Structure formats: C-alpha cells, structure tokens
2 protein chains.
Amino acid sequence: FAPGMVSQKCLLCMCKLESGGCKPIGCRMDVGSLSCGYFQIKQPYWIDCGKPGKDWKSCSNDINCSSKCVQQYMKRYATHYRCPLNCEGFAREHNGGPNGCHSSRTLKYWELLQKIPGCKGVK
Amino acid sequence: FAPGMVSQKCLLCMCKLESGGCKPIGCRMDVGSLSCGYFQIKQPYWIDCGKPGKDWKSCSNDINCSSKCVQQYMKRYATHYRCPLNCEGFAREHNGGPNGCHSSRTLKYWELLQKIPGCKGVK
Ligand SMILES: CC(=O)N[C@@H]1[C@@H](O)[C@H](O[C@@H]2O[C@H](CO)[C@@H](O[C@@H]3O[C@H](CO)[C@@H](O)[C@H](O)[C@H]3NC(C)=O)[C@H](O)[C@H]2NC(C)=O)[C@@H](CO)O[C@H]1O
Ligand SMILES: CC(=O)N[C@@H]1[C@@H](O)[C@H](O[C@@H]2O[C@H](CO)[C@@H](O[C@@H]3O[C@H](CO)[C@@H](O)[C@H](O)[C@H]3NC(C)=O)[C@H](O)[C@H]2NC(C)=O)[C@@H](CO)O[C@H]1O
Ligand SMILES: OC[C@H]1O[C@@H](O)[C@H](O)[C@@H](O)[C@@H]1O
Ligand SMILES: OC[C@H]1O[C@@H](O)[C@H](O)[C@@H](O)[C@@H]1O
Ligand SMILES: [Pt+2]
Ligand SMILES: [Pt+2]
Ligand SMILES: [Pt+2]
Ligand SMILES: [Pt+2]
Ligand SMILES: [Pt+2]
Ligand SMILES: [Pt+2]
Ligand SMILES: [Pt+2]
Ligand SMILES: [Pt+2]
C-alpha cells in the first residue's frame, strides 16, 4: 500500500474489512450514498483526500490510489483533530469522518476490525 | 447449530465472522468488554438469552449452547423490537443489541458477513 502515517498492517486490516478480503469490488450503497472499492471510499472523502488518480471510482478500485487517499485523509484530519495516531485512531477516522476518532459510535467499527484474523490489537 | 428463527446458513456465516472461521476461541477484550467463543457472546447477552448451559464462558465455547443463546436472544428481542426476521435483522441484533437492527452502525457488520464465502444473499 501507499506509505504514510497509517501502518501497512493497519491498512491491510482496513482493506480486508471494507471490501471482504481486500478486493476492488466497486461501489455499494450504504447510508444513502455510494462507498467504493478496496477501502469503501465515499465521494466527499475522495475530494478531501486530494482527488488522487483519475477520478473517485477508478481511484477507489486501485490498491495504490485508494490507500494513498486514506493516507492523505489522515494527514489532513487525524492531525488537525488531535486523534491518537495509531490504527484505532485511523480506523475510527475512516469510518466516522474528520473527527471520527472522538465519536463513541466508531468504536463498533474498531471492534469489528479486530475480528479480522491477525488484526487483534493492530497498531 | 441449535434450531430456531435464525437459519443454519445465517448462523454459520455469523460464526465464521465472529471467531475467525467458527472456532471455540474463548474470550477476548475488544473495546472494553469481554466477548467469548464461537459467536463472541458478551455476558449481558448470555444473561438475556436465558443463561443456557453451565455458565457464560463454557456455553460460549459450545457450538450448541452458543447458537441456542443466539436463537433465544432473537426470540426475545428481534420480535419485540419489530426487526425484519431474516439474517440481516438477526446479524444486526447480534452486533448492536436489542434494537441493533434499527441502528445504522450495525450495517458494516452485515456488509462484511455477506462477503464471507457462501454467505452472499444469506437469509
Ligand atoms: C471512507 C469514507 O468514505 N468514510 C466516510 C466518511 O468520510 C464520512 O464522514 C464525512 O466525511 C466528509 C468528508 O471528509 C466530511 O465532510 C468534511 O467535513 C470537514 C470538517 O467539517 C469539512 O472541512 C470539509 O469541507 C467536508 N468535506 C466535504 C467534501 O464536504 C463530513 O463531515 C463527514 N460526516 C460526518 C457526519 O462526520 C462518514 C459519515 O458520512 O461516513 C464514512 O463512511
Ligand atoms: C453477541 C453480543 O454480546 N452482542 C453485544 C450486544 O449484546 C451489545 O448490546 C447490549 O446488549 C445488552 C444485553 O442484551 C443490552 O442490555 C439489555 O437491554 C435491554 C433493553 O434495553 C434490557 O431489557 C435488558 O435488561 C438489558 N440486559 C442487561 C443484562 O443489562 C444493552 O442495552 C445493549 N447495549 C446497547 C448499546 O444497545 C452490543 C453493544 O454495542 O455489543 C454486542 O457485541
Ligand atoms: O419479518 C417480519 C417483521 O417485519 C418487520 O418489517 C416488521 O416491522 C416486524 O413487525 C415483523 O415481525
Ligand atoms: O425470514 C428468514 C427465513 O427466510 C427464508 O427464505 C429461509 O428459507 C429461512 O431459512 C429463513 O429462516
Ligand atoms: Pt443507493
Ligand atoms: Pt445508490
Ligand atoms: Pt457524508
Ligand atoms: Pt473519545
Ligand atoms: Pt459499542
Ligand atoms: Pt478485559
Ligand atoms: Pt453492554
Ligand atoms: Pt450496555
């Protein structure tokens, strides 16, 4: 995956959770909007992460572009919103948005992520 | 698995997700609570499902007892809270509690369950 603050092990866990084993699955409807690809990235997220690649959907289905987006989203928001800079923090940002790490709701996502084999207590 | 409203296919899918391939893995602390066994049953859940078997942890590590608990939990709550009585409803109850089927947070769990081999479109 693309380098950055989110660890390779953390990204792999997130990818396995979002797309069912880390696969370029395209877009699925959830909470009234489409989430796409390896990391199930929504359109506003892709806009915020600096619009990497050709476009939202093609980026989402590319392991390098989609992970670059995740890295850049965390660079933008996990820092600004003073999240813990670890997999739990990043996972909660990914699921909850710019201040997801401070929303109790995102703990269910972190719980689920750790059910993925090899992902218990990932940093 | 134990008989009841939750289909055998649904239970297998839930079991595979919860314990990394449906195994009596005992208890783990994710997010500040101990969850145990095949279906990663927490203690209040086991109390609510009618305390089947000898105790919480032994029940949780037993394929019949733990699935009996799931069945009885749904009999208690999925009915009362007017959930859809299908794998989606039951999976979301399991993930989110008595009214989990009406919480958006439990959707990620349902989305992941469906991506387990054999589990696409499970009812
Ligand atoms: C992987 C993924 O798509 N995750 C989803 C989250 O992105 C989403 O949270 C929402 O994210 C957007 C995009 O970052 C947030 O909008 C931004 O908010 C910041 C801070 O207020 C603002 O400065 C930006 O202008 C704005 N960007 C745009 C393009 O509008 C939005 O606030 C987040 N929503 C919430 C409720 O926190 C969540 C929730 O929809 O879902 C994830 O799946
Ligand atoms: C498999 C598993 O352990 N699932 C977890 C859920 O059980 C848990 O949700 C919480 O479940 C408990 C037990 O059913 C809920 O407490 C019950 O609430 C009902 C209705 O309010 C009440 O009648 C019962 O007396 C009460 N039981 C006890 C023993 O207190 C509790 O409210 C649920 N919590 C929430 C937030 O809804 C969720 C929590 O996220 O985790 C699952 O893993
Ligand atoms: O599957 C049957 C269930 O469907 C739901 O849409 C209803 O709200 C429940 O009351 C009903 O028991
Ligand atoms: O509503 C749930 C039910 O759906 C039916 O279509 C299936 O045949 C049952 O196995 C399942 O329990
Ligand atoms: Pt849609
Ligand atoms: Pt749609
Ligand atoms: Pt949004
Ligand atoms: Pt917090
Ligand atoms: Pt929770
Ligand atoms: Pt503990
Ligand atoms: Pt609880
Ligand atoms: Pt509780």
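In order, the residues displayed for chain B correspond to 12-134 in Swiss-Prot numbering, which applies throughout.
Using N, Cα and C of the backbone, Cβ positions are placed for all residues, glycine too.
DSSP gives B:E29 (mutagenesis position) a helix state. Sequence-distant neighbours of B:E29 (mutagenesis position) (same chain, six or more apart, CB under 8 Å from its CB) are B:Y49, B:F50, B:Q51, listed in sequence order. As annotated by Swiss-Prot, active site, proton donor applies to B:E29.
Residues annotated as active site, nucleophile in Swiss-Prot, with experimental evidence given as evidence: B:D41. Cβ neighbours of B:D41 (mutagenesis position) (same chain, under 8 Å, six or more residues apart in sequence): none.
All protein chains considered, the CB of B:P55 (substrate binding site) has 11 other CB atoms within 10 Å. Per Swiss-Prot, the feature substrate binding site maps to B:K53, B:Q54, B:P55, B:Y56, B:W57, B:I58, B:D59, B:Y84, B:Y92, B:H105, B:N106, B:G107, B:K119; the stated evidence is experimental evidence.
Among the features that Swiss-Prot reports, domain 'I-type lysozyme' is placed at B:14-130.
Quoted from Swiss-Prot, the note on mutagenesis experiment B:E29 to A is: Loss of chitinase catalytic activity.
Experimental mutagenesis at this site is recorded by Swiss-Prot as B:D41 to A, annotated: Loss of chitinase catalytic activity. In this structure, B:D41 (mutagenesis position) is part of a beta strand by DSSP.
Proximity to chain A (Cβ-Cβ under 8 A) holds for B:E29, B:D41 out of the recorded positions B:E29, B:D41, B:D59, B:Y92. Long-range C-beta contacts of B:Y92 (substrate binding site), restricted to its own chain and to partners at least six residues apart, with a cutoff below 8 Å, comprise B:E104, B:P109, B:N110, B:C112, B:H113. B:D59 (substrate binding site) falls within a helical segment according to DSSP.
Here B:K119 (substrate binding site) comes close to no residue that lies at least six apart in sequence on the same chain with a C-beta under 8 angstroms from its C-beta. DSSP assigns B:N106 (substrate binding site) to a helix in the three-state reduction.
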